[PDB]
Structure formats: C-alpha cells, structure tokens
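Taking it in order: structure first as structure tokens, then the write-up.
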Amino acid sequence: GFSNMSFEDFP
Amino acid sequence: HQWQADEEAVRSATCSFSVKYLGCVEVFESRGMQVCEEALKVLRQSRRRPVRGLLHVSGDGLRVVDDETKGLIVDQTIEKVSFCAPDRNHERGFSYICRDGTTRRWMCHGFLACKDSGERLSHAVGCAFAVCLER
C-alpha cells in the first residue's frame, strides 16, 4: 500500500 | 544481498524484474490504491494480452524492456502517473493509474510480477519515489 509523492500534480 | 543490489538499482535505471504488462484499461476514480486491485482483473479478462518483459524501476520513471522483443512497451514515468498501488490477492499483482493530461480520461495500467515474491518489485518501487524527491 504505497504511492509516488514526487508527482508533478496533473490537473 | 537483494536490498544490497536494489539500493543502487533505483538510483541507476533498473530496480525491478520480469513483469506481465497486460495493457491498459479505463477506470472511474483515480483517487485510491484499491482502484488498481480491480483494473488488474479487467485486463485478466481478455482483450488486453499480457507481455513478458523486464520492469526497470528507475528513479526517473519506469521502463519495461521486453525480454522476447526488446521493443519496450512502457516508456512512462513515476512522477507522470497519478500514484502506484498494489493488490490484496497474493501481492503478485501491481498497477498504476493515469488520468487525463495524456488520455483525456482515467486510464489505469495493470501488470503482474513474474517473480512471485512481492519484494523484487513491490518494496523496490516503494523506495523509488523516496529517491525521486531526493532533490
């Protein structure tokens, strides 16, 4: 149960 | 041993192993980790045929180089996809979601570990992002 955090935050 | 090689693996461009990229399916959420536990099943139904490649969890995006064609199939990125998410069936299946911005809708891709261990790829990716935001 994980997920990336360095995302660019898409619209 | 394993972690002694996975530590610098993600830093390089290959921290995973053989995978089974089934393809890509459409979803309706893209706001949970359980959304992947369902998509993985959809691709297991039909249409989207699985592929035997080599997942390389790189700190600058994943890359699946086919081990029978070496033509590559997943040239996406970790910071490009919404967020990773495992499963609760046997920890032998993972998937990532990718909403609009390239698909004009919610599309989640699914795959499975051809190693069957839930550590050669799972924990590996869980450390990729931690290094992706090192700077």
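Chain B is numbered as in Swiss-Prot; shown residues: 67-201, in order.
If you're wondering, the header gives solution NMR.
Cβ coordinates come from backbone N, Cα and C, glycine included.
Feature annotations, courtesy of Swiss-Prot:
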MUTAGEN   B:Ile144 to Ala  Loss of binding affinity to Nak and drop in binding to single helical peptide
MUTAGEN   B:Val147 to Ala  Loss of binding affinity to Nak and drop in binding to single helical peptide
MUTAGEN   B:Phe149 to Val  Loss of binding affinity to Nak and single helical peptide
MUTAGEN   B:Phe195 to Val  Loss of binding affinity to Nak and single helical peptide
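Of all the Cβ atoms in the protein chains shown, 24 others lie within 10 Å of the Cβ of B:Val147 (mutagenesis position). According to DSSP, B:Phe195 (mutagenesis position) sits within a helical segment.
Of the recorded residues, B:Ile144 (mutagenesis position) and B:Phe195 (mutagenesis position) place their C-alpha atoms 7 Å from one another.
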